[PDB]
Amino acid sequence: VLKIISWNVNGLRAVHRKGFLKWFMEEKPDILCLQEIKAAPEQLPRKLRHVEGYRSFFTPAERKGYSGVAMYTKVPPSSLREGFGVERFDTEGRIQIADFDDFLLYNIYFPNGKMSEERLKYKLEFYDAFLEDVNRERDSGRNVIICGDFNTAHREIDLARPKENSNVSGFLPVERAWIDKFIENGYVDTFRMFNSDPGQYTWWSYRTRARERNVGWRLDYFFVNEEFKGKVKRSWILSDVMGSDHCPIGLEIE
Amino acid sequence: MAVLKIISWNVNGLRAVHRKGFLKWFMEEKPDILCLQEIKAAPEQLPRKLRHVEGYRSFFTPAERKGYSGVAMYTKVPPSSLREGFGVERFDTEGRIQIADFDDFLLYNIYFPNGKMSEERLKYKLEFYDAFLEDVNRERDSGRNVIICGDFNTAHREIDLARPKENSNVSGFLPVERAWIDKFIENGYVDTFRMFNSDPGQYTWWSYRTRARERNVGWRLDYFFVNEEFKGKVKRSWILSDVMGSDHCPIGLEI
DNA sequence: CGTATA
DNA sequence: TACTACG
Ligand SMILES: [Mg+2]
Ligand SMILES: [Mg+2]
């Protein structure tokens, strides 16, 4: 009975100032996966660096205050790989692959593609590198859990304004195709196993005050390989917890 | 020799001053050379109206880090060459150094490091200071005359800032920093402004936070220096306090 | 306070 | 509309 939470936290120091630890005390996950920590460990308060009952792993970006992922775990992994083995994709703080034996756990902050053509390219090439990597591991016999911010809504149901954004990165046809392909390689969007409703979102723009209007996108997913699909008992969106432009998502196993 | 006008200005974002009518001011004041620091942009990010100004050749030396540091020079008359570093990698990749050969003189356009945020940055500042001295001395020793302008990030004497006592432990008026200026001057260089003006309350930078500029609670961080052999040629050295757009104001030199 | 990637 | 960096 393992509870895993994924959250693009939009600055760890920022959520801390909004009572992140309190929420983390209340919700007792067995694993906590975070994206966009936007900090080097040394910049973090001591109460955040170490938390009672957990082992903490930080993977910052080389660039200061950019990107970065973190994992808190009640039970240590056998190992923790911080890259795919390709330099350009490995130095932005985007990748945590934690071996818990039963399963590898992928904590990923996938690149946003909105600001440039060259970044959109970076995103898709990251996507590619990711697939090779996760396939290599599942093909070798391992069960995989993949959480994090994918930066893409898959289907029209997955965002409030699908037509206006058909030319916006995050709902480009090229991007949605990749998710299609991803799923075809034997992986399941665990949330879609339990919920087929519309209006289920994980990110809302700050600019519009869109969150109260509920004008969002689903950018955050839990994926498993299908062989492991048996073990997933719950997969939900904690859309009530504030502090970031994303909300956290949840997965329960065994 | 005769009738040459040079302006130095820490512009605090070239795109920023542009939006406040920088070009208009640049039309009005007609300098023969314009030296800028903290452009905070790569040339490609700059409006075409700025990369190409009528009657001037423009040189941009951005930092590797995007939107950080950076210097620029506009000149009516091209230099023979333009060196963009001291030949030491760490000091060369931040956008801090333009050394332009105008034959008569080399012209140093420098954005010296701010030392306030960390011990390690304060250290970077003093080591920059050192590298700079060696460089300017080699050139002066070789016979070359030199004009050095820019944001030194340090007031020299007690008269150089409004509040000297409270800031004696603040980087920008640390004893170690003022000592270096002392040493700098001792190597045969002159603070051209001090040649013509010994009044207090002459400042070039004012903090944004306090709205200090209307209270005139400033520091003098921007200087024109020459080697003493060339001192003969400097006819004027002033502070253009009139000009807004940045937390620094521009300074002027006439030779 | 102010300039500059999600 | 915000978080971050660095001034
Ligand atoms: Mg975000
Ligand atoms: Mg400044």
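When the header is checked for method, it gives X-ray crystallography, 2.6 Å.
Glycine too: its Cβ is placed from the backbone N, Cα and C atoms.
Positions annotated as active site, proton donor/acceptor by Swiss-Prot: B:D151. Of all Cβ atoms in the shown protein chains, 27 besides its own fall within 10 Å of the Cβ of B:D151 (mutagenesis position). Secondary structure from DSSP puts B:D151 (mutagenesis position) in a beta strand.
Sequence annotations record features per position, and here Swiss-Prot assigns Mg(2+) 1 binding site to B:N12, B:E38 based on experimental evidence. Residues within less than 8 Å, Cβ to Cβ, of B:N12 (Mg(2+) 1 binding site) and separated from it by at least 6 positions along the same chain comprise B:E38, B:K40, B:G245, B:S246, B:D247, B:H248.
What Swiss-Prot lists as Mg(2+) 2 binding site is B:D151, B:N153, B:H248, and the listing cites experimental evidence.
What Swiss-Prot notes for the published mutagenesis of B:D151 to N is this: Loss of DNA uridine endonuclease and 3'-5' exonuclease activities. Has weak AP endonuclease activity.
Same-chain residues at least 6 positions away in sequence with a Cβ under 8 Å from that of B:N153 (Mg(2+) 2 binding site) are, in sequence order, B:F112, B:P113, B:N114, B:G115, B:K125, B:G172, B:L221. All chains included, 27 other C-beta atoms sit within 10 angstroms of the C-beta of B:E38 (Mg(2+) 1 binding site).
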